[PDB]
Amino acid sequence: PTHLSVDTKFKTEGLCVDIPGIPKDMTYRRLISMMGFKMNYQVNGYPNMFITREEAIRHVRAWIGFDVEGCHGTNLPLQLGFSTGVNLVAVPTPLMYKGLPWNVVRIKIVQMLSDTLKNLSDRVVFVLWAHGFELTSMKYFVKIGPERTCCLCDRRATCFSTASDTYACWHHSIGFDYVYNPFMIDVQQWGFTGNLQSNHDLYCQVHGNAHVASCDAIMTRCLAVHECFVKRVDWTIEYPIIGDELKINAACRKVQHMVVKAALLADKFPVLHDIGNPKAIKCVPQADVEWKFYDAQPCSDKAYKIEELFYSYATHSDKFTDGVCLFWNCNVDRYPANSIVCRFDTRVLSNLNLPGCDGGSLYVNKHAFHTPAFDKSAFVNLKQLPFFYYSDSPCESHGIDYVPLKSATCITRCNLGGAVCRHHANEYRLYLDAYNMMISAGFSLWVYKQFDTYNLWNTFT
Ligand SMILES: CNC(=O)c1cn(C)c2ccccc12
Ligand SMILES: [Zn+2]
Ligand SMILES: [Zn+2]
Ligand SMILES: [Zn+2]
């Protein structure tokens, strides 16, 4: 049952205002036929245009909300809206384009999807709140058939060209006019009461209804993300490597070890309260400190309230004001003044970070993590952590071409001595690259106000 059976029933109540008289009893087989597509009984990788909620969740990077509003249905113009903010007007003769015939509109659709998706996914998933016109408009820009490969590479085909009779992936589709073998999901099939806006607005205040098709497309995709990644969570689903995932994750582990080790050396905290991932390991295994762990799964809806994290019911809590607290990707409303924090900035633009629900973002790196909206007021008791590199390892090369390093932030015995050694220069430069990688991916670092790297120099005596 990996794919959605074409013989599964499709509820048609949402379709009956654009398509009055539509049968209540309807399969995806008959719906696709009504839409003008012929599947011809084919076992060539495309069994159904529509997919299950589970298949959609695995292909969240391909999600594009899509809505169509009958501007005036063959005799009248249609407004095509996408979750990219684009509105196109197709004449039968928040970016708003003037009315144009389908032969030119379809070229723009292929260009927009290709630029949006080439670095995200091998396909497109149109996320719908289906009322009828969107389904009947698909024949004007979509072609279907057997699964194919690109004419210029090994990737699966996503576009077709009537000018050359060739197929292309999102990277090689310049000049292509048809979307080929797209997928789609109707959010209305999941069991909702009331219209799109009333359901969307229950969970999100960031997407207004500016009464255009793209606004509905944005709300539809937002509602879908809420249902699949906010109220329901699945960290076992794996997602392919599309960018700097491995380098980012490795940089995160390096930065965490560096920052925590320096905080412990600089302020000599007797206890560290590590709050977050129930599977966390000590990031500084050699530290003398009393290491205490507290379990909190990643919050996907609202940031944790610090009052609830330290609420111990009918028993006394641990002394959280003693020592230091470590919140490594544990999103809280207001960090305590004695903290070391790594907080993902949801506003960051990247191929790993997708738009989410209520200001939040869906960060997809190995697993999908819906993250609550970044809020500067969470850090009022802390300061931004400045870049620095610290090392107590011996000054010896072991085993690249050199230019001598001069830097006030290379905290080593050799720099204290007046001249940074080759080993520490190489490690400083590698660390700086890892640091820049993590920051540019969207992570932000915050620390208790008394943190001072000047206190690290006396660890070399
Ligand atoms: C610093 N945090 C804590 O000590 C606690 C947090 N929760 C939820 C507790 C439950 C029972 C006992 C202690 C705690
Ligand atoms: Zn290609
Ligand atoms: Zn929304
Ligand atoms: Zn050195």
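Heads up, chain A uses Swiss-Prot numbers, so what you see runs 5949-6020, 6027-6047, 6076-6381, 6388-6449.
Even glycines carry a Cβ here, placed using N, Cα and C.
Listed features, source Swiss-Prot:
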- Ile5967 to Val: In strain: Omicron/BA.1, Omicron/BA.2, Omicron/BA.2.12.1, Omicron/BA.2.75, Omicron/BA.4, Omicron/BA.5, Omicron/BQ.1.1, Omicron/XBB.1.5, Omicron/EG.5.1 (VARIANT)
- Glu6116: active site (ACT_SITE)
- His6182, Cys6186, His6189, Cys6204: Zn(2+) 15 binding site (BINDING)
- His6193: active site (ACT_SITE)
- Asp6198: active site (ACT_SITE)
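Sequence features, as recorded in Swiss-Prot, placed on the structure.
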residue: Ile5967; record: variant position; DSSP (3 states): coil
residue: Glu6116; record: active site; DSSP (3 states): helix
residue: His6182; record: Zn(2+) 15 binding site; DSSP (3 states): helix
residue: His6189; record: Zn(2+) 15 binding site; DSSP (3 states): coil
residue: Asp6198; record: active site; DSSP (3 states): helix
residue: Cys6204; record: Zn(2+) 15 binding site; DSSP (3 states): helix
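Calculated from the flanking Cα atoms, the unmodelled 6-residue segment between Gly6381 and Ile6388 spans 10 Å. Spanning 28 unmodelled residues, the straight-line distance from the Cα of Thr6047 to the Cα of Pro6076 measures 25 Å. The recorded positions examined here are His6182, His6189, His6193; by Cβ neighbour count within 10 Å, the least packed of them is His6193.
In this structure, the active-site residues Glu6116, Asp6198 were compared by how many other Cβ atoms lie within 10 Å of their Cβ, and the smallest count belongs to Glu6116. Among the recorded positions listed (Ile5967, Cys6186, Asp6198), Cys6186 have a CB atom closer than 6 Å to some atom of ligand 3, in sequence order. In the deposited model, 6 residues between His6020 and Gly6027 are left unbuilt, and the Cα atoms flanking this gap sit 9 Å apart. Of all the recorded positions listed here (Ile5967, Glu6116, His6193, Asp6198), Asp6198 has the Cα closest to the Cα of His6182 (Zn(2+) 15 binding site). The recorded positions listed here are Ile5967, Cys6186, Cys6204; among them, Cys6204 has the most other Cβ atoms within 10 Å of its own Cβ. Proximity to ligand 4 (Cβ under 6 Å from any of its atoms) holds for none of the recorded positions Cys6186, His6189, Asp6198, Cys6204.
Between the alpha carbons (Cα) of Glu6116 (active site) and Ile5967 (variant position) lies a span of roughly 11 Å. Rounded to a whole number, the distance between the Cα atoms of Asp6198 (active site) and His6189 (Zn(2+) 15 binding site) is 9 Å. Excluding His6182, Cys6186, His6189, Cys6204, which define the Zn(2+) 15 site, the same chain contributes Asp6183, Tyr6185, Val6188, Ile6200, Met6201, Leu6205, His6208, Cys6339, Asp6340 within 8 Å (Cβ to the Cβ centroid), listed in sequence order. Between the alpha carbons (Cα) of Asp6198 (active site) and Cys6204 (Zn(2+) 15 binding site) lies a span of roughly 10 Å. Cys6204 (Zn(2+) 15 binding site) sits 16 Å from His6193 (active site), taking the Cα positions as reference.
Cα spacing between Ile5967 (variant position) and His6193 (active site): 21 Å, rounded to the nearest whole number.
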